[PDB]
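Participant: Submitted below is the structure of interest, expressed as structure tokens.
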Amino acid sequence: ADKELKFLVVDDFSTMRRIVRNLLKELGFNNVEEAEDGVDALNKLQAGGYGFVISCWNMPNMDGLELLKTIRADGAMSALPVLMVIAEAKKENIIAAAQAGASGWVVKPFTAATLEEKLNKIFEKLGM
């Protein structure tokens, strides 16, 4: 979708969230809110209006996996783009992310170039 599309960045580390916010900014995406955990993310997403979720995998309370599943099972936001950020390239985590319906995944740390690439690749499919 347009770069006005509203992003939600989920991570229990504020420093990592500002990194993702800053990279999105650099790519031209200025509509960005943050969530400190899956619960805060879902409370916020139910508030409607978001067009893309970038979520950390490893998070306390509700990890990234649970968030993705709740979203994919939520009839109203089941189609919401979800990019998962993971700490290592472990096939376990990756395959489960794909299986749970992750629109894509990235290994942190990542560059603006990669984020752009993933974002473009996903916008591609969705034809956005």
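Shown for chain A, in order and in Swiss-Prot numbering: 2-129.
Determination method: X-ray crystallography, 2.0 Å.
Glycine residues also receive a Cβ, built from the backbone N, Cα and C atoms like all the rest.
Sharing the feature lines straight out of Swiss-Prot:
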- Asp12 to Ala: Abolishes magnesium binding (MUTAGEN)
- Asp13 to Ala: No effect on magnesium binding (MUTAGEN)
- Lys92 to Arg: No effect on chemotaxis (MUTAGEN)
- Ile95 to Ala or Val: Enhanced CW flagellar rotational signaling activity (MUTAGEN)
- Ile95 to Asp, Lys or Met: Loss of CW flagellar rotational signaling activity (MUTAGEN)
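For each listed feature, how buried is it and what is near it?
Facilitator: Counting only residues at least six positions away in the same chain, the Cβ atoms of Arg18, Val21, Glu35, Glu37, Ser56, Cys57, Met60, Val86 sit under 8 Å from the Cβ of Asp12 (mutagenesis position).
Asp13 (mutagenesis position) has a Cβ environment of 17 other Cβ atoms inside 10 Å.
Secondary structure at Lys92 (mutagenesis position), taken from DSSP and collapsed to helix, strand or coil, is helix. The Cβ of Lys92 (mutagenesis position) lies under 8 Å from no Cβ of any same-chain residue at least six residues away in sequence.
Taking Cβ-Cβ distances under 8 Å and a sequence separation of 6 or more, the neighbours of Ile95 (mutagenesis position) in its chain are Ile87, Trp106.
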